[PDB]
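K.L.:
Below you will find the structure I want to go over with you.
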Amino acid sequence: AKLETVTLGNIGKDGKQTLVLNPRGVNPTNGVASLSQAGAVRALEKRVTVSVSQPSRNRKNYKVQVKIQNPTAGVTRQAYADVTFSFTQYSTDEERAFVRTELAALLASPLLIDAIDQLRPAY
Amino acid sequence: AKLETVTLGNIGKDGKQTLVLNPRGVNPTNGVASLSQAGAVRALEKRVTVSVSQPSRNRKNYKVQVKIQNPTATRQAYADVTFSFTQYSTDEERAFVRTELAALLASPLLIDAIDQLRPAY
RNA sequence: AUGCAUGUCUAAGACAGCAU
Ligand SMILES: [Zn+2]
Ligand SMILES: [Zn+2]
Ligand SMILES: [Zn+2]
Ligand SMILES: [Zn+2]
Ligand SMILES: [Zn+2]
Ligand SMILES: [Zn+2]
């Protein structure tokens, strides 16, 4: 579909934050869609990119790439999260939706809160 | 904390499935925590792995790596997730990326991209 | 040798690439 504004609600450690991501176009060369946070200093905008690659000479499976980049103003630091999905030509949408919704749920588990928010491995 | 059973509910396209992932030990060599579904064959079970890397002399950043592997009775579906944070990152910043990602994965854009393999234009 | 917020696959592994 057409690249539109994404509004992400009840996020943050608290679940009290909203993030409005405005469309910044689809690059015709590589198909990468770009969004970035409304309302901020260009170089400090929280950013998202998404791409979907078909099988080709270069590639046996479908590959979906999701990337987040969040700047903090200074020493300027960046936080990154990068997601790659891999799905064959014979996967079903039930299978792909399972992985998508699995990961979303995983990201709210005590196991992943400790690893990410607290940087604590399980033992 | 001690590697423990993870129960993920209200998942699948329908929002009506639940996955129960059981502890399969932390690797003494590399710190990698394994979990997996119950089942009769180790190769037809849905898997998750988690790892946290500390900064060393060699690398200046923290890194959290999650892998999902879901086989079907035979093709494999994968998700690979890397988080990369500086030593001066705060927990507010890391939790923001975490929960931002989870929400992103429920948006029309990612439903289109992942479920329907349909990019935006 | 190390590193990667690069990619590819039979995926905690292999391989291609970049950087140092
Ligand atoms: Zn279907
Ligand atoms: Zn992968
Ligand atoms: Zn990497
Ligand atoms: Zn890679
Ligand atoms: Zn690997
Ligand atoms: Zn190489």
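Following Swiss-Prot, chain B residues are numbered 2-74, 86-133, in order.
According to its header, the structure was obtained by X-ray crystallography, 2.4 Å.
Yeah, the Cβs are placed from backbone N, Cα and C, and that goes for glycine too.
Quoted from Swiss-Prot, the note on the mutagenesis of B:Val33 to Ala is: Decreased RNA-binding to the viral operator and loss of repressor activity. One mutagenesis experiment catalogued in Swiss-Prot, B:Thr50 to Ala, is accompanied by this note: Decreased RNA-binding to the viral operator and loss of repressor activity. One mutagenesis experiment catalogued in Swiss-Prot, B:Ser57 to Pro, is accompanied by this note: Decreased RNA-binding to the viral operator and loss of repressor activity. Quoted from Swiss-Prot for the published natural variant B:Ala34 to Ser: In strain: Qbeta_3_FR.
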K.L.:
What is the one among the recorded positions B:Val33, B:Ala34 whose Cβ has the most other Cβ atoms less than or equal to 10 Å away?
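P.N.:
Counting every other Cβ within 10 Å of each candidate, the maximum falls on B:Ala34.
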K.L.:
Are any of the mutagenesis positions B:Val33, B:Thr50, B:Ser57 near chain A, where near means a Cβ under 8 Å from a Cβ there, and if so which?
P.N.:
none
K.L.:
What whole-number Å value do you get for the CA-CA distance of B:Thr50 (mutagenesis position) and B:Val33 (mutagenesis position)?
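P.N.:
Here the two Cα atoms are 7 Å apart.
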K.L.:
Unmodelled stretch of 11 residues from B:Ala74 to B:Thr86; how many angstrom between the C-alpha atoms?
P.N.:
5
K.L.:
Would you mind checking how many other C-beta atoms are within 10 angstroms of the C-beta on B:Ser57 (mutagenesis position)?
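P.N.:
Other Cβ atoms within 10 Å of B:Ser57 (mutagenesis position): 7.
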K.L.:
Between B:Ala34 (variant position) and B:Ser57 (mutagenesis position), what C-alpha distance do you get in Å?
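P.N.:
Here the two Cα atoms are 20 Å apart.
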K.L.:
At the level of the C-alpha atoms, what whole-angstrom distance separates B:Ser57 (mutagenesis position) and B:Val33 (mutagenesis position)?
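P.N.:
Between the alpha carbons of B:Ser57 (mutagenesis position) and B:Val33 (mutagenesis position) there are 17 Å.
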